[PDB]
Amino acid sequence: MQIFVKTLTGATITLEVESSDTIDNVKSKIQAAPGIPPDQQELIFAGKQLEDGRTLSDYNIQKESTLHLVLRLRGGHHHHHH
């Protein structure tokens, strides 16, 4: 088992999936290298948005499947400095 995931930098990362792997567990595993908010990471099919409350088995397809992860900003609107 091996999947490809494209990040915001363009560097594809290799990871292993699990039945017990939930959208929350993936976040908890970010307790190694800080820098980005774990709550800002989500899976998105460009035109198909995934549910945070969904489990792996709930969206566990057959090997060989491209995964897309985007990091959009939503920490409040920015003030336009004139």
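Don't overthink the numbers, they just go from 1 along the chain as shown.
Header entry for method reads solution NMR.
Each Cβ is built from the backbone N, Cα and C atoms, and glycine gets one as well.
Lifted from Swiss-Prot, the feature list:
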- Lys29 to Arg: Deficiency in ubiquitin-protein conjugate formation (MUTAGEN)
- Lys48 to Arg: Deficiency in ubiquitin-protein conjugate formation (MUTAGEN)
- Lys63 to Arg: Deficiency in ubiquitin-protein conjugate formation. Loss of DNA repair function (MUTAGEN)
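Here the features listed in Swiss-Prot are painted onto the structure.
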residue: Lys29; record: mutagenesis position; contacts (Cβ under 8 Å, 6+ apart): none
residue: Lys48; record: mutagenesis position; contacts (Cβ under 8 Å, 6+ apart): none
residue: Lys63; record: mutagenesis position; contacts (Cβ under 8 Å, 6+ apart): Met1, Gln2, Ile3
